Amino acid sequence: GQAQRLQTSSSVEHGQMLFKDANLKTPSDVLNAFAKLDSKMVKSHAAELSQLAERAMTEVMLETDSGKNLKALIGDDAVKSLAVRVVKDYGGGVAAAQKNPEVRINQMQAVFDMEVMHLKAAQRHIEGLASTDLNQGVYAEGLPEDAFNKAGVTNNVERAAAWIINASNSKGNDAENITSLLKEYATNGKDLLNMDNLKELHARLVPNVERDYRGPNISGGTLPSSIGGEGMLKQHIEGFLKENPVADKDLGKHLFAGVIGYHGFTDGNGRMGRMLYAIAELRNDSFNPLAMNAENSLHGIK
């Protein structure tokens, strides 16, 4: 039955079962079979055929050169999630599987290639910071106390809170939450180089942010897809910053650059980036507020 077929390990066994064809050996073979289906069969099994087309298109896409390029950048889970959404958006469902799957597969490789280009453009800038002097020039430029700390507090945790609060134009209860979270992560020993930990912080810092999918920009824009940007942030902190360790006094900068520069969240990137910078600073017994020039140099967004 359909329920049995859905639990197969891939579209190949699923197709073999549904199409009663043991000669189907690849996901391309499965897609090529769609043109051969009689019209009544296509109507009576429309729901399952939509699932199977999506599974087979996804599998084909993950083995393309661009699919492997994305895998290299953001890893298996993230590329699979992305591949499914692109197939849903561009794959054309059962009707396109019947009529012209190769056209769809080609179009989706162009979508993936655009995404790869955009992630790599951010990556050149962000990983480039590991070879720049972040203590001179703009990378060093600071903010006058009076711009964010009118009250004139001296304790570094309160100064960092004021800086974050001012940058987010945060008020009342929202500002109190920023302050509480900062104190909490300054002292809780939680590993920042862990995307799960960052998503938990983000959820409390930016409550009821909307989590909606944003796909690759193929219109001229360079914004990463939502999945792509989150995958790059994850690989940045769990991979790049571990293989190429940075100095404690520079970690905040690299976290700030990574979050905002890769667009690691659907919203509240600025708040997260500043919160991670401040936490890194405080754990290094310091707090140096960033000049706007320095923020712009770090995240590289224009």
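So for chain A, numbering is Swiss-Prot's, and the shown residues are 86-387, in order.
If you check the header, you will see the structure was determined by X-ray crystallography, 1.8 Å.
Every residue, even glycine, has its Cβ placed from backbone N, Cα and C.
According to Swiss-Prot, the domain 'Fido' annotation covers 278-387.
What Swiss-Prot notes for the published mutagenesis of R299 to A is this: Abolishes adenylyltransferase activity. In three-state terms derived from DSSP, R299 (mutagenesis position) belongs to neither a helical nor a strand segment and is classed as coil.
The mutagenesis experiment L308 to A is recorded by Swiss-Prot, whose note states: Slight reduction in adenylyltransferase activity. The Cβ of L308 (mutagenesis position) has 14 neighbouring Cβ atoms from other residues within 10 Å, across all protein chains displayed.
All protein chains shown were included, and the count of other CB atoms within 10 Å of the CB of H348 (mutagenesis position) stands at 23. Under its mutagenesis entries, Swiss-Prot includes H348 to A with the note: Abolishes adenylyltransferase activity and its ability to induce cell rounding in host cells.
Quoted from Swiss-Prot, the note attached to the mutagenesis of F350 to A states: Abolishes adenylyltransferase activity. Counting only same-chain residues at least 6 apart in sequence, those with a Cβ under 8 Å from the Cβ of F350 (mutagenesis position) are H287, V291, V294, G314, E315, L318, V344, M357.
Counting only same-chain residues at least 6 apart in sequence, those with a Cβ under 8 Å from the Cβ of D352 (mutagenesis position) are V291, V294, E295. A mutagenesis experiment is reported in Swiss-Prot for this position, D352 to A, and the note states: Abolishes adenylyltransferase activity.
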Problem - Helix, strand and coil totals (DSSP H, G, I; E, B; other) for the domain 'Fido' (278-387) - result: 67 helix, 1 strand, 42 coil
Completion exercise
Cβ contacts within 10 Å for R299 (mutagenesis position), all chains included, total 15
